Amino acid sequence: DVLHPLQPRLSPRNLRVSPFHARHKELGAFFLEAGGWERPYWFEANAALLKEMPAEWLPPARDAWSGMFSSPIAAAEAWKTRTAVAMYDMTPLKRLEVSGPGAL
Amino acid sequence: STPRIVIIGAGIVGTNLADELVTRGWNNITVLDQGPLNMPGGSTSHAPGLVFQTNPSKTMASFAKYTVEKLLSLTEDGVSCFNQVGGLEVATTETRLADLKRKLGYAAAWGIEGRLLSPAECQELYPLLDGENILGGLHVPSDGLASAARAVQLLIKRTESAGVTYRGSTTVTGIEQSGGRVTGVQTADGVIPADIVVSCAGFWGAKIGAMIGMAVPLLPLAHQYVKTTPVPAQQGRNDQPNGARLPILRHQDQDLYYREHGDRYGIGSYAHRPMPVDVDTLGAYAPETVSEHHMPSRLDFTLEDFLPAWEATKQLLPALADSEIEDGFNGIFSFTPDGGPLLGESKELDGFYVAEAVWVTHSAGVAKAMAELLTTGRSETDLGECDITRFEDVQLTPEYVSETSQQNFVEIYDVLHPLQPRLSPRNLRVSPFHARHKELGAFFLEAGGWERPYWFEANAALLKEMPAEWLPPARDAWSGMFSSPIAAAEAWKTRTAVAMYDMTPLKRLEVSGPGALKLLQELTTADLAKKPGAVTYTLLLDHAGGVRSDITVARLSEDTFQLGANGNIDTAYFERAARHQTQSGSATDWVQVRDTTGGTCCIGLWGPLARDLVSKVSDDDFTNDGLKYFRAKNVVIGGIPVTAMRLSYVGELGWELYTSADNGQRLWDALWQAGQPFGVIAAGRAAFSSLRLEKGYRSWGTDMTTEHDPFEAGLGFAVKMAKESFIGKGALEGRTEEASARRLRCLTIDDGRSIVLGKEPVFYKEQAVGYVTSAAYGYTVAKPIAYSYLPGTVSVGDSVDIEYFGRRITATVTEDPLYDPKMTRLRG
Amino acid sequence: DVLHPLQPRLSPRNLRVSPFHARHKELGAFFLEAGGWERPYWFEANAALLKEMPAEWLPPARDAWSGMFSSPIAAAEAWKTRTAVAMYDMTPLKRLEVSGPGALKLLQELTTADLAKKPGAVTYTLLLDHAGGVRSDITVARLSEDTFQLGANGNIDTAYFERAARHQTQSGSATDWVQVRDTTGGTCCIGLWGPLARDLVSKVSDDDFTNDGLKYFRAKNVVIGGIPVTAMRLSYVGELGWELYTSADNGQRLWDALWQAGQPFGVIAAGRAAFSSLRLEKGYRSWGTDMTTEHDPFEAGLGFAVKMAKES
Ligand SMILES: *Cc1cc2c(cc1C)nc1c(=O)[nH]c(=O)nc-1n2C[C@H](O)[C@H](O)[C@H](O)COP(=O)(O)OP(=O)(O)OC[C@H]1O[C@@H](n2cnc3c(N)ncnc32)[C@H](O)[C@@H]1O
Ligand SMILES: Nc1nc(=O)c2nc(CNc3ccc(C(=O)N[C@@H](CCC(=O)O)C(=O)O)cc3)cnc2[nH]1
Ligand SMILES: Nc1nc(=O)c2nc(CNc3ccc(C(=O)N[C@@H](CCC(=O)O)C(=O)O)cc3)cnc2[nH]1
Ligand code: NA
């Protein structure tokens, strides 16, 4: 099959979720998956900000291919990260604890 | 014998309307304008006049073709009001290039000649284009340039000769009414009497509407237009000062369009922030002061907004880098929430009509349709996308009009898929099941303000267990937009198990009172004098026999009927008809109409396990003996009082289950829990639309409009010609399905994979003879389906080609319904 | 069994819910039921406010009996209604639409008010029986020439109006017909009350909610958060603000718009326990307990609501 590089599986899904998962679903998270983790790519709650975003932040139209698994909402999320404050879910970042008298 | 008519506005719409009324024999018309007659000063007085006929809308394309024809004919001293230079849309992106192939399909569908041009051919036609940029073009030789201001003057001249009165320098300040009908138009100098008032006031249309408490959903917005200094490359090529020889030019990838003005260029730009205008700040212009650069429609030019457009222009047309900006202005026009115009009779006031938010391109077509409407009671062209009554109440608020009209301006020249939703405002109207739908991962799209699931992500888990025969082929990127393979699983479970569809958004009208039966007997094509409990599928026709709507009528009691309808055009039609019957009738003829959609809800519970499911949560009898096909009765399900109607838009066993909004979530939860051992699912609109197509069930507004009679549409069965009286009966005398010159036909796509979406042209023996009305992938039949009208001589079993993005797809005319023609799933 | 007067059934429950039900569950509503409707008595979300509440608002301990189906959270909800702004779910208030060319005539005969007032008037008035006993106290809002919206006390009122309407229709002229519809289940209502109510609503509407824009005991149509609303200026809790009515399909959006607008003002959801306390502090009577048909309006202290100058 011809598949886009971000094409997710439809099953199995929701294997691993962060502690924020219910709040992310309230906010309309669009999830894609890696390593079993459900990861928001953007949040539909933030679509409401596009109308208030300065025009300099609004991107050009995308083609059908680059537009797959993409949303203009991402521009608003970048805008607010650069000008306000944002909460990103870094839970899936591989986290190792190295301990003991030989750790150093 | 002719009504007294006042037209408000001597723009291109109002003057064309006077003219179209005159030729139909109605000349008792007074046209009013606050501006001077020689240059009224609305948008028409600044329009550059580009007319591109090709349009996704059949109606809009027809309006444009008529405007071209009419303006060519409108002449004086040997010079018409149309310079037929042709039109060229260029593509600088691959996305745009593909969309031009789609637009070539619209052209063929709507009977407009055009061709796709290669980069070399674009150079030959338009050598000023820098070719490095150009991937291809769409050339329509019959497009061109309107002389709109000249047309207004020549229309005034010939209608005056025929007896029409014009009063320029005359400001309407109010509208006089009595008994729910218009009686006159108020000015500073008194009232002008009128039986009919048509508001052709352009971007002042909302201000006029407020005079009668009518919401007119247009927003005045400004758009930049610039004229260059003389362009060196153009020296000596065109007649001064305003000639043109090259096709009008669209550069949609940069939100720009162009025409020649002698050796200067005119540049129209939508490449700027939306610019809403407050009409109450424009100031009253003394008519003696109105001139080319000083009129209400022209605001001061804001050069800073134009700089990026100027750069893009020099990149497309390098010759223009050797000119400068000579003059610009920010010119006011109108936009609406869906980009359609606003036509028809007001809800608030009988005899008061609108014809507003109309491009010069469509002006004569809108005027002709309105003249037909006024003098006969119907337009010859389908107004479903144009009628002011199409809007729901949440779509009429100033905030909604402002937001959505601004976004339509921002997207004016974008390539968009037919199912593309707005991202805001959203979640305005939701059914009682909304929280449960979100738990199930609903993918929502919106219409009329309602959030409607197209499929549910919960059902993705079923794909792995689905029999391979149900799994569809891959879709292309375009047909795959706003689509999911999950829809195949939802169709599978509807056909083999049981599913819950949210039918809440189906327009729901309650018609009640001692005159309810009488009203419905006159308006529909069914004999509705049946004991309570009968459900009837029936049509509303106009006096010419055209199909206004297909509806279901359920008689709930002697004086109460519940209708399932197609939208707010139906609501307004019933409201006025009910009021007229009440006003002119006896004590036993009164009838009220209520749109109860937002206060109620409906689950379509369909599939072969529907009786097994419902039996667990009700003690009412849902066997065939307990509730026969196309009957309704009151039941209790999960403790909730429900009106159950036995019919199915998806062609399976089961019922529409109606209840009040406060009870909906409980009804949902009870059926949900009962359905667990039967594998119940929630199912969305994508599966629903596919399944209804597999049944051959028609969708009003695409599969039939007022342009079609019931026999052409294959709905003869729904017309009871033996009835004594009903609207349209006389027109339909003698007509049959078999003798219809055009007939709605079912097409299946031979290759099993090439899905079409709607509006693609259909060819028989290489001639364009129809266009796709409705389409879907049929999951049960495992092939794409498309409907199209075809000449009566084309038969079942014949082959036709449907053109999709420039490629011909072979299809076969096939008997419908495609699924279960013996109705085994529905009966007994 | 020994049962407390507020003891709910545990089943069947969740039969009728307002459009705000999911938002109420997010906020930890404690629901009790009446007439099938699930009604929040307080919200667990507001327990977090108790630590910031001025001590003068904190009540004494309750005994086990008076403490049943009660919570100190109700004190915080009353506090915020009196000092900030609160959203009460008035959806279950019996709502009747009385319409037709005979609607005014019907209401003129059945109530104690002169209702022949231009549309927009809201009137508190009584329904009496022929002995002068109080059948009900209602609000009547004239929405148009031939349409009235009534706030009533229950289905005894609905049946009383239904029969009276039918009798007037049957015995009357072409201009005397009148229909009565119980629209409660198809609509919803937020009571938006408290001294910051105008500050809140001003953020999500361009309609004028000043005194000049909407006078006490008047109604007008407005748009809030994109939703068409009928706003009535009165308050069962005795504070500034309005009853905001709309169709059920629009309710969640109306709720969410006001909620978001109210964040900088400390808006809360407030339940029936605070509501009942606040209305008592106002002396507002509750039909069926504070007065029945055994009482006349004067005994009940509702003389002000009877227009003895009316012809009939
Ligand atoms: C502004 C603009 C518009 C435009 C365009 C470029 C610019 C910058 N380019 C176009 C294009 O190339 N192709 C095309 O098809 N259209 C283009 N347009 C749009 C076009 O100009 C408008 O859509 C069209 O002209 C609208 O015509 P309409 O006849 O509907 O409106 P109008 O010319 O504005 O006339 C309305 C008249 O109503 C009178 N009026 C308003 N209120 C009153 C009151 N109260 N009393 C009396 N008269 C009233 C106005 O004075 C006006 O003359
Ligand atoms: N809500 C809803 N609206 C519709 O428009 C609708 N239309 C159809 C498709 N049209 C119809 C129309 C007629 C019959 C039909 O079988 N009529 C029969 C039965 C009438 C009867 O037994 O009383 C006929 O003999 O005319 C079935 C589907 C199916 N479900 C719908 N459901
Ligand atoms: N929905 C609802 N129903 C009620 O029964 C109700 N009752 C009260 C308590 N009773 C009332 C009754 C009258 C006035 C009142 O001030 N009437 C004045 C004002 C009338 C006017 O200005 O038009 C009067 O002068 O009679 C206030 C509260 C408050 N809110 C309610 N809200
Ligand atoms: Na744009």
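We're sticking with Swiss-Prot numbering for chain B, so the shown stretch reads 3-830, in order.
Placed from the backbone N, Cα and C atoms, the Cβ positions cover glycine too.
As written in Swiss-Prot, here are the features:
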type: ACT_SITE; residues: B:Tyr259; note: active site
type: ACT_SITE; residues: B:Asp552; note: active site, for 5,10-methylenetetrahydrofolate synthesis activity
type: BINDING; residues: B:14-15, B:35-36, B:45-48, B:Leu52, B:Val174, B:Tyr259, B:360-363; note: FAD binding site
type: BINDING; residues: B:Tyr539, B:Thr554, B:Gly566, B:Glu658, B:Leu659, B:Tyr660; note: (6S)-5,6,7,8-tetrahydrofolate binding site
type: MUTAGEN; residues: B:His225 to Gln; note: Reduces catalytic efficiency 3-fold and substrate affinity 30-fold
type: MUTAGEN; residues: B:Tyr259 to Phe; note: Reduces catalytic efficiency 225-fold and substrate affinity 25-fold
type: MUTAGEN; residues: B:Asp552 to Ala; note: No effect on the activity
type: MUTAGEN; residues: B:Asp552 to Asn; note: Reduces activity 3-fold
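Locations of recorded Swiss-Prot features on the structure.
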{"residue": "B:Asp35", "record": "FAD binding site", "Cβ contacts under 8 Å, 6 or more apart": "B:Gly11, B:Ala12, B:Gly16, B:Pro42, B:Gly44, B:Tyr168, B:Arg169, B:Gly170, B:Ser171, B:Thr172"}
{"residue": "B:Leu52", "record": "FAD binding site", "Cβ contacts under 8 Å, 6 or more apart": "B:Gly89, B:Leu147, B:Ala148, B:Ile250, B:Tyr259, B:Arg261, B:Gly270, B:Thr363"}
{"residue": "B:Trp361", "record": "FAD binding site", "Cβ contacts under 8 Å, 6 or more apart": "none"}
{"residue": "B:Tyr539", "record": "(6S)-5,6,7,8-tetrahydrofolate binding site", "Cβ contacts under 8 Å, 6 or more apart": "B:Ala528, B:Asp552, B:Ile553, B:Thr554, B:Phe632, B:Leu649, B:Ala720"}
{"residue": "B:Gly566", "record": "(6S)-5,6,7,8-tetrahydrofolate binding site", "Cβ contacts under 8 Å, 6 or more apart": "B:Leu508, B:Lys509, B:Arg510, B:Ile553, B:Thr554, B:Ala556, B:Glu658"}
{"residue": "B:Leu659", "record": "(6S)-5,6,7,8-tetrahydrofolate binding site", "Cβ contacts under 8 Å, 6 or more apart": "B:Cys604, B:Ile605, B:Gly606, B:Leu607, B:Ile639, B:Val644, B:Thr645, B:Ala646, B:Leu669, B:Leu673"}
By the count of other Cβ atoms within 10 Å, pick out the sparsest of the recorded positions B:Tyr259, B:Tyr660.
B:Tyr259
For B:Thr363 (FAD binding site), list the number of other Cβ atoms lying within 10 Å of its Cβ atom.
25
Drop a 10 Å sphere on every Cβ of the binding-site residues B:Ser45, B:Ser47, B:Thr554 and tell me which sphere holds the fewest other Cβ atoms.
B:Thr554
Across the record's (6S)-5,6,7,8-tetrahydrofolate-binding residues B:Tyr539, B:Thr554, B:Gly566, B:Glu658, B:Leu659, B:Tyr660, the largest CA-CA distance in angstrom?
17
For B:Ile14 (FAD binding site), write down the residues of its own chain that are at least 6 apart in sequence and whose Cβ falls under 8 Å from its Cβ; none is a fine answer.
B:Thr46, B:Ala49, B:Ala150, B:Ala153, B:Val154, B:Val360, B:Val362, B:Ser365
What is the total of other Cβ atoms whose distance to the Cβ of B:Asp552 (mutagenesis position) is within 10 Å?
24
Give the sequence-ordered list of residues that share a chain with B:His225 (mutagenesis position), lie 6 or more positions from it, and have CB atoms under 8 Å from its CB.
B:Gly270, B:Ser271, B:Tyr272, B:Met277, B:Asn332, B:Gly333, B:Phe335, B:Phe411
Please check each of the binding-site residues B:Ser45, B:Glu658, B:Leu659 and report the ones with a CB atom less than 6 Å from an atom of ligand 1, ordered along the sequence.
B:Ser45
Given B:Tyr259, B:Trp361, B:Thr554 as the recorded positions, which ones have a Cβ positioned under 6 Å from some atom of ligand 2?
B:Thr554
Rounded to the nearest Å, what's the C-alpha distance separating B:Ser45 (FAD binding site) and B:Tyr660 ((6S)-5,6,7,8-tetrahydrofolate binding site)? Just drop the number here, would you?
49
Determine, from DSSP, whether B:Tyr539 ((6S)-5,6,7,8-tetrahydrofolate binding site) sits in helix, strand or coil.
strand
